[PDB]
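Novice: Following this message is one structure expressed as structure tokens.
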Number of protein chains: 2
Amino acid sequence: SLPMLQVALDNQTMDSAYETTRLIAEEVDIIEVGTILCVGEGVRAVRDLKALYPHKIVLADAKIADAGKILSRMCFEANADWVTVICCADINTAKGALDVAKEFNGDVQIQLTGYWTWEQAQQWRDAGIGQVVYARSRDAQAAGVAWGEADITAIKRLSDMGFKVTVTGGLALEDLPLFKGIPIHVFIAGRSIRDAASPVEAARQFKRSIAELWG
Amino acid sequence: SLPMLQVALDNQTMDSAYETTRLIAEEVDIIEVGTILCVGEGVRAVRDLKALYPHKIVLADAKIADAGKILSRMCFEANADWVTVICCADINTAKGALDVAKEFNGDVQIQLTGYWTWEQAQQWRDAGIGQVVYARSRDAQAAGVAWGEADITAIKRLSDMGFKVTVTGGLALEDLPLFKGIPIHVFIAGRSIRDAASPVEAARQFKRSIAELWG
Ligand SMILES: O=P(O)(O)OC[C@H](O)[C@@H](O)C(O)NO
Ligand SMILES: O=P(O)(O)OC[C@H](O)[C@@H](O)C(O)NO
Ligand SMILES: [Mg+2]
Ligand SMILES: [Mg+2]
């Protein structure tokens, strides 16, 4: 209370990303360098966006799977505030990313996309990780996987373990009431903001509905 | 058939990578754009390296965790031959990456590490995936994880299921005999070639040892 709003910049080039930021940067709390942008442009995307929007939290959605220390340091030397580690990373990778995060006063989020287990979730807590991103995969969504009660149950379980939980994955405005009454940290929207006829109205509607559902 | 040798370019900038490729491009079979290089420079690394060495197999070690079709296509449009998909990816991510690979006459490898299961391995096979990378995480290695028996058994079992198995993760020359007798497709060396006093002789020593052990 209130859940923040994060825009995902899943763009292949910086100029494509800026078509969105130039409209909605001030309409959101967190600016994400999407994995698609990380791979498209590399870590310069993190450096550039933080330089443009230093007052915003910048998330480097690098989905680190190994070399936690090296990749985390690259992101944080580019001035990221937060970085993601994919759920299957070895626990030493997550720990390493977090050690480096702490040098920069940043933070690590575990990206829960695809396969993971409740035992891994406990390991993350024991290592001092305090953020997870409960993510429906884009590809799972495209094969017809809807949000369901099992998601709500799992989100609540993660919250109860002590994680600040981010909810994402093809979120539409209408999805937001599903999560009512859960202390969600952040809602991410990429396509439903970037690709809206009016990105400004789409971001303000997200913010409106959040304020209504968590006032 | 002799295991091939792949060099991993886990460099933060193209120029650092090229300090290695100018010495060993012709001394190895596969040139890998390491995840660290993909994140440092973005997908231009793939395009640039393939342009230098168009006769060599170039692997984009992107460790795709979601958006299989998009990230796959970015890599393949940059002229990659092979791309990696991290083992926890939703099965549709893996399938989407493969579908794109096939349009480019390329291929996908599932990068194993973290946690994964044998039923998941069977899903990969059923989906048409024909390569896996049995990797010891750099961070696990740093925490003292050694190559052992459980690894030989798992590698053998993966091979019997029909995968071509690449073995990687801080490999030193001295590790190769651990895997003798198994039809390994590829051994990857990053640090043990790049950081050798003489990268050329390091690569040659690996090829000599391979030739002895699999001859
Ligand atoms: O709302 P979307 O277009 O799905 O984008 C947000 C999502 O979190 C992606 O950035 C992502 O990381 N998917 O894995
Ligand atoms: O021999 P290394 O320095 O461990 O590098 C090879 C390894 O496969 C890495 O490139 C990697 O992908 N690690 O996850
Ligand atoms: Mg993202
Ligand atoms: Mg690699």
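Going by Swiss-Prot, the residues shown for chain A are 2-216, listed in order.
For this deposited structure, the header notes the method as X-ray crystallography, 1.9 Å.
Cβ coordinates are placed from backbone N, Cα and C, and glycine is handled just like the others.
For A:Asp11, A:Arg192, the entry in Swiss-Prot reads substrate binding site. According to Swiss-Prot, the feature Mg(2+) binding site maps to A:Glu33, A:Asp62. Record note (Swiss-Prot), mutagenesis A:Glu33 to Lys: Loss of activity. The unchanged residue is displayed. Experimental mutagenesis is annotated in Swiss-Prot for A:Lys64 to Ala, with the remark: 16% of wild-type activity. Under its mutagenesis entries, Swiss-Prot includes A:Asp67 to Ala with the note: 5% of wild-type activity. Quoted from Swiss-Prot, the note on the mutagenesis of A:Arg139 to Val is: 17% of wild-type activity.
Could you tell me the structural context for the features on the list?
Specialist: Counting only same-chain residues at least 6 apart in sequence, those with a Cβ under 8 Å from the Cβ of A:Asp11 (substrate binding site) are A:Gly35, A:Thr36, A:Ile37, A:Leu38, A:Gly191, A:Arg192, A:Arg195.
Taking the Cβ of A:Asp62 (Mg(2+) binding site) as reference, residues of its chain lying under 8 Å away and at least six apart in sequence are, in sequence order, A:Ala9, A:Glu33, A:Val34, A:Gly35, A:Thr36, A:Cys39, A:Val84, A:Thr85, A:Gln112.
Over all protein chains present, the Cβ of A:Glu33 (mutagenesis position) has 26 other Cβ atoms lying within 10 Å.
The Cβ of A:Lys64 (mutagenesis position) lies under 8 Å from the Cβ of A:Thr36, A:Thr85, A:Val86, A:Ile87, A:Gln112, A:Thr114, each of which sits 6+ residues away along the same chain. Under the DSSP three-state reduction, A:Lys64 (mutagenesis position) is assigned to strand.
Around the Cβ of A:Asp67 (mutagenesis position), a 10 Å sphere holds 31 further Cβ atoms from the protein chains shown.
Over all protein chains present, the Cβ of A:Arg139 (mutagenesis position) has 24 other Cβ atoms lying within 10 Å.
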Novice: Using Cβ atoms only, which of the recorded positions A:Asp11, A:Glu33, A:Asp67 are under 8 Å from chain B?
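Specialist: Among the recorded positions A:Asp11, A:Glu33, A:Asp67, the ones whose Cβ sits under 8 Å from a Cβ of chain B are A:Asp11, A:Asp67.
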Novice: Could you give the Cα-Cα distance between A:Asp67 (mutagenesis position) and A:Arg139 (mutagenesis position), in whole Å?
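Specialist: A:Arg139 (mutagenesis position) has its Cα 22 Å from the Cα of A:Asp67 (mutagenesis position).
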Novice: For the recorded positions A:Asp11, A:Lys64, A:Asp67, which sit with their CB under 6 angstroms from an atom of ligand 1?
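Specialist: Cβ < 6 Å from ligand 1, in sequence order: A:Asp11.
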